Amino acid sequence: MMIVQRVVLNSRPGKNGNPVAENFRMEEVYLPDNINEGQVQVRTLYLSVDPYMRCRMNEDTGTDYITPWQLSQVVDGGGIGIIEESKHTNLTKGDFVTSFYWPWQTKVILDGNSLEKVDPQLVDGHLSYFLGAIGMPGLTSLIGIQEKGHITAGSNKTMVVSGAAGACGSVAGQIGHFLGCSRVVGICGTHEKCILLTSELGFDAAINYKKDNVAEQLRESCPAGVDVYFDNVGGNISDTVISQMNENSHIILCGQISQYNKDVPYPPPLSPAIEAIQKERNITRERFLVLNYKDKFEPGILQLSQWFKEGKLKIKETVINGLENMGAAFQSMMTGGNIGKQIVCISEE
Ligand SMILES: NC(=O)c1ccc[n+]([C@@H]2O[C@H](COP(=O)([O-])OP(=O)(O)OC[C@H]3O[C@@H](n4cnc5c(N)ncnc54)[C@H](OP(=O)(O)O)[C@@H]3O)[C@@H](O)[C@H]2O)c1
């Protein structure tokens, strides 16, 4: 058997704690030389780190749809890789495949049914985009705007995006334009991120929530009020944005990342005063889970790919190399180290 590398859950940061590299541990294991029927053996190419992973580090995730990682047991999540051998009928050597439950391990044997074959033509050979803008986060943004945004052509709505330079947010804000908003405004945590948004991703305006006065800034940037709020962050920023939303406007409730290191239910409730404004202005704020919309993934991916291949959709990702950097990359992502999608390159390939 060959010796490969592996990441396991070393320790829990606690429900109110910050996630650290050392919550994860590298190990070496043997990879069997034989596989069975229905199984395939894959070389891992890229792994995703994602904010929903935060809850899996707690003993309870607080939801059926997600189970907690176990200590000393290998961690798993979004991944893309290439088949090195298969005894699964629909899969053969050289196929590129993805899984939501890819073990953080350099080579791995999996059940052939848990995989889906991807077409590199969609991403122009840039496989990592399948875990970002042409994957789950891109779908979340496009489908979210579609199902919850209530943007019509012929309208000239203003959209605001929180977490606007992360995976979801960088994409959401371009889709906003594509779908006929007349104004898209971004809130992110760095000056460098604001530049990306206004100069590369074509956001009409960019605000830094750490160094700026968000409210004053939204007033200048959203002179007609906010009709759509694509919300990835929650907390105090969402409070500012909602205070300035128009009547019958819409919050796309994507994530609430500022709350992820706190012991509080999801989704958290608006404060009494902000809830009051929400009800008074007939603002919609419904829970959005992309996984409830599986049968729109096809068109979704086809659309995003199409926009990318037309030069319309701009894809940003931040790549770190090496399986022994998963922990560090998750920490970096949780604390705004990533521009666009945080991706880990597992292979010398
Ligand atoms: N509803 C669904 O089905 C679904 C599917 C995918 C993702 N999500 C949600 O979408 C959001 C973003 O996910 P993502 O994959 O696109 O990750 P990401 O945005 O690419 O990266 C996470 C970012 O959140 C920002 N952030 C972290 N802590 C913050 C705080 N306390 N206050 C304000 N901003 C903070 C950081 O950038 P800054 O420097 O800008 O602070 C960081 O880069 C999350 O809430 C996630 O859970 C929902």
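FYI, residue positions are counted from 1 along the chain as it appears here.
For this deposited structure, the header notes the method as X-ray crystallography, 2.2 Å.
In case you wondered, yes, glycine gets a Cβ from its N, Cα and C as well.
Taken verbatim from Swiss-Prot:
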{"type": "BINDING", "residues": "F100, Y101, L289, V290, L291", "note": "substrate binding site"}
{"type": "BINDING", "residues": "166-169, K193, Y209, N232, 254-260, 288-290, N338", "note": "NADP(+) binding site"}
{"type": "MUTAGEN", "residues": "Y65 to F (Swiss-Prot position 64)", "note": "Increases affinity for 15-keto-PGE2. Reduces affinity for NADP and Vmax"}
{"type": "MUTAGEN", "residues": "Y260 to F (Swiss-Prot position 259)", "note": "Increases affinity for 15-keto-PGE2. Reduces affinity for NADP and Vmax"}
Original post:
Three states by DSSP: which one describes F100 (substrate binding site)?
Top reply: strand
Original post:
How many whole Å apart are the CA atoms of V290 (substrate binding site) and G169 (NADP(+) binding site)?
Top reply: 15
Original post:
Three states by DSSP: which one describes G169 (NADP(+) binding site)?
Top reply: helix
Original post:
Where ligand 1 binds, which of the recorded positions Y65, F100, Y101, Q259, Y260 are close by, with Cβ under 6 Å?
Top reply: none
Subject >> Surrounding CB atoms that lie within 10 Å of the CB of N232 (NADP(+) binding site), all protein chains >> reply: 27
**OP:** Determine, to the nearest whole angstrom, how far the Cα atom of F100 (substrate binding site) is from the Cα atom of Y65 (mutagenesis position).
**Re:** 13
**OP:** Would you mind reading off the Cα separation of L289 (substrate binding site) from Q259 (NADP(+) binding site), to the nearest angstrom?
**Re:** 17
Subject >> Pairwise Cα distance for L291 (substrate binding site)/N232 (NADP(+) binding site) [Å, integer] >> reply: 16
Original post:
CA-CA, which of the recorded positions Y65, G166, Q256, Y260 lies nearest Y101 (substrate binding site)?
Top reply: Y65
